[PDB]
Amino acid sequence: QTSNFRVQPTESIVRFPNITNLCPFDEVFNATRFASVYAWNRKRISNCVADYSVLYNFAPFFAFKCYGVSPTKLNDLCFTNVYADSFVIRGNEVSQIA
Amino acid sequence: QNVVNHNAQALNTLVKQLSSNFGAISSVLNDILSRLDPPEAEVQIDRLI
Amino acid sequence: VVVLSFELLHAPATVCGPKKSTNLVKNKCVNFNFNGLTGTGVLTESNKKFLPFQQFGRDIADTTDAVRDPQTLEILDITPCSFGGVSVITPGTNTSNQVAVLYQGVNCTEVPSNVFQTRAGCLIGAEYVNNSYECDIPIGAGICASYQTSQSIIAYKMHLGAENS
Amino acid sequence: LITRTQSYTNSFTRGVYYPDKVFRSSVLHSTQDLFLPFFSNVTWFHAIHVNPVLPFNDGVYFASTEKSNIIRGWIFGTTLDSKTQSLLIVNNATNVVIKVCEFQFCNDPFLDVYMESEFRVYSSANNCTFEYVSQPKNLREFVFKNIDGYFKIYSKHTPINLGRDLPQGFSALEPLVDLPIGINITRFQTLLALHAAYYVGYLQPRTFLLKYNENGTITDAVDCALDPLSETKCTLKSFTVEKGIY
Ligand SMILES: *[C@@H]1O[C@H](CO)[C@@H](O[C@@H]2O[C@H](CO)[C@@H](O)[C@H](O)[C@H]2NC(C)=O)[C@H](O)[C@H]1NC(C)=O
Ligand SMILES: *[C@@H]1O[C@H](CO)[C@@H](O)[C@H](O)[C@H]1NC(C)=O
């Protein structure tokens, strides 16, 4: 008795249930009018599936910065809840939001 | 019949020790590889070994 | 301006990203991950019938042997992939450098020339004659091997002894 | 105005539920979980309208045999005040609504029927965290449990004959729903609809030996800590024992 033999795997399979019940990011990014800074809005988002890729349709061009997280590995994480604060400021006060 | 039973029993025991933490984080080894860093993984692997 | 705040509180995580799934392949030795259940083997069609809330099946030894596919709600049997011992049979280097190989406990069709299927396993490199002799090199389940005429490794059935009446 | 009166009765080996989601075939399996012990003393309540709250600890077994439309749901909480979160469940002929909020519950709540109004159950709602909507003689049994921030409900409906409630026999409760609420539960109450009797028992840590048939259904069980005879069956891992000393 000299050797041992085992066949090796050749492929990888991952199976998960269907994707549905998407989070309402479209309502926040596209609406009638954004709130007024002193009186801003806070929306609580929970119990849904969030895909941070459809964002680019609603024009996040001028600025996109992410503290504490990574813009790519966002949908790879799970959180208890997420908030969305939206308002309107002048084009020169954006630097103050940090 | 007795002889046969004895042999069978032994085999089952040898299987059941596989699904045991043995004082480690978990019995599954691949999870210990995935979650943990090489410094702390070695002691767990040695413990299971 | 939109500001997003991510919170990890002490509660079950109910906001996650999408989890993509690949296709389903059968009759192959593959690694699989069914809804968090990770393993490897061969997936075949099952005849079992789970209850509507049950997701996978375990054996008497507490090993997973069946699984339900999350998208199409069918049952699949999980089977371990082939493994075994490899033994080498020789006439002795004083006689020849030819050898035969035994694969213990596998079919000759499972990814292993004269090939022969026995009860012990798959035998490669030997010729299976009929007429019997005394056992020379035991193989198992009544099969023995020898070096006979030109000269080659042959396999045969064990012969108990001369008939008398 | 509702008045409640208590009496006592016997469990008779009821309250068994599937603890896992694993299919098993013709196997005896030993588990350790929160169960209702065999032959225990459970409380029988008679509510009449011509009601203090109940404690919640390590889960509750609830049973009823009313001809429906009288009992509608339950209230779960820890203070039943505006300063703590509370869970509310109401059933109608069409749907089931589960909500966790910061309620200001009234003493002796009930549903008013004239349209079904909820101005006699609470006064304010305040912050609401989780909401869920789904689908809605005879004996109906429920098991309520709360572990690691998950609220689990098991249920079963059984057509019963004779005139005895909680009859003799075996029936296992399938999982009904699991809710990720992550709140604290210490007390609970029952809701009535006005234009009732029920059974309450408490769960305890316990080890059981369950029997699965070839179709994957639980058919019988053994409680280890009941009798010396039932402990031998669990050391031997078998439902029959032969003559001797163990
Ligand atoms: C997940 O989505 C797939 C389609 O992408 C569903 O498969 C279809 O299901 C419908 C159900 O009405 C059938 O009529 C189709 O014939 C199916 N098509 C295929 C290609 O399978 C699947 O049912 C969804 N998952 C669940 C659990 O419903
Ligand atoms: C045994 O003899 C038969 C002839 O009847 C032959 O067909 C068979 O191959 C023989 N077995 C061997 C050679 O192992």
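Chain D is numbered as in Swiss-Prot, which gives 18-23, 27-70, 81-144, 153-174, 187-245, 263-313 for the residues shown.
Each residue, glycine too, has its Cβ placed from N, Cα and C.
For D:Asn121 (mutagenesis position), applying a Cβ distance below 8 Å and a minimum sequence separation of six or more within one chain yields D:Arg102, D:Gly103, D:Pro174. Under mutagenesis, Swiss-Prot gives D:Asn121 to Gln with this note: Partial loss of biliverdin affinity.
One entry in Swiss-Prot concerns the mutagenesis experiment D:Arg190 to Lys. Its note says: Partial loss of biliverdin affinity. When secondary structure is read from DSSP and collapsed to three states, D:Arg190 (mutagenesis position) falls in the strand class.
D:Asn234 to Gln appears in Swiss-Prot as a mutagenesis experiment; the accompanying note says: Increased resistance to neutralizing antibodies. DSSP assigns D:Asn234 (mutagenesis position) to coil, not to a helix or a strand. Counting every protein chain shown, the Cβ of D:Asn234 (mutagenesis position) has 13 other Cβ atoms within 10 Å.
Other Cβ atoms within 10 Å of the Cβ of D:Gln52 (variant position) number 11 in total over all chains. One natural variant catalogued in Swiss-Prot, D:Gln52 to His, is accompanied by this note: In strain: Omicron/EG.5.1.
Under the heading of natural variants, Swiss-Prot lists D:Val83 to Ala and annotates it as follows: In strain: Omicron/XBB.1.5, Omicron/EG.5.1. Around D:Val83 (variant position), the same-chain residues six or more apart in sequence whose CB sits under 8 Å from its CB are D:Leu110, D:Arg237, D:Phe238, D:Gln239, listed in sequence order.
For the natural variant D:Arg102 to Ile, the note given in Swiss-Prot is In strain: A23.1. D:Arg102 (variant position): 19 other CB atoms within 10 A of its CB, across all protein chains.
D:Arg190 to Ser appears in Swiss-Prot as a natural variant; the accompanying note says: In strain: Gamma/P.1. Within the same chain, residues at least six positions away from D:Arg190 (mutagenesis position) with a Cβ under 8 Å of its Cβ are D:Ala93, D:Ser94, D:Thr95, D:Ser205, D:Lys206, D:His207, D:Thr208.
For D:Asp215 to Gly, Swiss-Prot lists a natural variant annotated as follows: In strain: Beta/B.1.351. Shown in sequence order, D:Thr29, D:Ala93, D:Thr95, D:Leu189, D:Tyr266 are the residues of the chain, 6+ apart in sequence, with a C-beta less than 8 angstroms from the C-beta of D:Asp215 (variant position).
D:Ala222 (variant position) carries neither a helix nor a strand DSSP state and counts as coil. What Swiss-Prot notes for the natural variant D:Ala222 to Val is this: In strain: 20A.EU1.
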Alpha-carbon spacing, D:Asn234 (mutagenesis position) to D:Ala222 (variant position), which is rounded to whole Å: 27
Rounded to the nearest Å - Cα separation of D:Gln52 (variant position) and D:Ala222 (variant position): 16
Neighbour tally for D:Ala222 (variant position), based on other Cβ positions within 10 Å of its Cβ: 16
